[PDB]
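Student: Can you keep this structure in mind? I'll have questions shortly.
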Amino acid sequence: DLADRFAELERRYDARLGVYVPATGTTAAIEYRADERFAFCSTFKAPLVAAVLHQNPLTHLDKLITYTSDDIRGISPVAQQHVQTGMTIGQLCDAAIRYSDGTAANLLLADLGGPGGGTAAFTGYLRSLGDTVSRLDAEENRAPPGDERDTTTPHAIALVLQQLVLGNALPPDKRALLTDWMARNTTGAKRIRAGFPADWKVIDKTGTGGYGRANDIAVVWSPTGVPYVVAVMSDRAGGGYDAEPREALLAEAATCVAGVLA
Ligand SMILES: [N+]
Ligand SMILES: [N+]
């Protein structure tokens, strides 16, 4: 019983774990706490890039955005080295996904515009994909576990990623950009990627936070090219606001999923 094995991971890592793998043409869905709420953390930056792509012609990727050192907010590996030159919308999409760049995310939200610095518009994009539960409220706080702001569920975000990467939410040219940025992500080697054999292809977007939060959302392809969406979320609310996030938990959960899918 796979659910028994997920529960053992919860006890061993003193953590709460959520998993959703949508059913496919030849597999049943995998689900564990799939409708419980977990913080987005940085995983929202993947659908955020999709929302910007959706709303604009591809020429928009060449638009140069200027900003100052005081605009550097959240962990921003790329943006904080390009204050003087600025960054194009396309470079900001790249940084937001592949380096979780918080400033890039803030600028892409500002590009959507509207109240809340773009967070209302982003949430509306998720509504348009049929996601009735997720919400984004703040820009790049260690939100308490009970707070519903800035949360999703494994079920909800997996079905969002399913439509974006494997469905028709985006035209093929915009779909290919999103897929490529996730494929060359730099932050995910020790999470879902670490749970799948080397001949599976893995694209992903991570998130990490207080209360021991560690997330990874991925699309994987078997060695013969069959794709599956895998969403894994975790936290450790009982360990306090500074509980250690555990990448090994996500890797071990992904290993259990890979055993089901192989
Ligand atoms: N949250
Ligand atoms: N913003």
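Using the numbering of Swiss-Prot, the residues shown for chain A are 43-182, 186-307, in order.
Quick check of the header: X-ray crystallography, 1.6 Å.
Each Cβ is built from the backbone N, Cα and C atoms, and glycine gets one as well.
For reference, Swiss-Prot lists these features for the protein:
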- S84: active site, acyl-ester intermediate (ACT_SITE)
- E182: active site, proton acceptor (ACT_SITE)
- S142, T251, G252, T253: substrate binding site (BINDING)
- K87 to A: 200000-fold decrease in catalytic efficiency with cefamandole as substrate (MUTAGEN)
- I117 to F: Significant increase in ampicillin resistance. 2-fold and 3-fold increase in catalytic efficiency with ampicillin and nitrocefin as substrate, respectively, mainly due to an increase in substrate affinity (MUTAGEN)
- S142 to G: Significant reduction of catalytic activity for both nitrocefin and ampicillin. Leads to in vitro clavulanate resistance and decreased susceptibility to carbapenem inhibitors, but is still susceptible to ampicillin-clavulanate in vivo (MUTAGEN)
- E182 to A: Loss of catalytic activity with cefamandole as substrate (MUTAGEN)
- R236 to A or S: Significant reduction of catalytic activity for both nitrocefin and ampicillin. Leads to in vitro clavulanate resistance and decreased susceptibility to carbapenem inhibitors, but is still susceptible to ampicillin-clavulanate in vivo (MUTAGEN)
- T253 to A: Significant reduction of catalytic activity for both nitrocefin and ampicillin. Only minor impairment of the inactivation by clavulanate. Larger increase in resistance to carbapenems (MUTAGEN)
- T253 to S: Only minor impairment of catalytic activity with both nitrocefin and ampicillin. Still inhibited by clavulanate and carbapenems (MUTAGEN)
Student: Just the number: how many Å between the Cα atoms of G252 (substrate binding site) and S142 (mutagenesis position)?
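Tutor: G252 (substrate binding site) and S142 (mutagenesis position) have their Cα atoms 8 Å apart.
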Student: In whole Å, how far does the CA atom of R236 (mutagenesis position) lie from that of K87 (mutagenesis position)?
Tutor: 17
Student: Rounded to a whole angstrom, what is the largest C-alpha distance between any two of the residues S142, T251, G252, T253 that the record assigns to substrate?
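Tutor: Greatest Cα-Cα span of the listed binding residues: 10 Å.
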Student: With Cβ-Cβ distance below 8 Å and at least 6 positions apart along the chain, what are the contacts of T251 (substrate binding site)? List them in sequence order.
Tutor: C83, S84, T85, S142, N230, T232, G233, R236, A259, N260, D261
Student: Is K87 (mutagenesis position) helix, strand or coil when read with DSSP?
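Tutor: Reduced to three states, the DSSP call for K87 (mutagenesis position) is helix.
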Student: Specify all same-chain residues, apart from the site residues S142, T251, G252, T253, whose Cβ lies within 8 angstroms of the center of the Cβ atoms of the substrate site, ordered by sequence.
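Tutor: Surrounding the site, in chain order, are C83, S84, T85, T232, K250, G254, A259, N260, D261.
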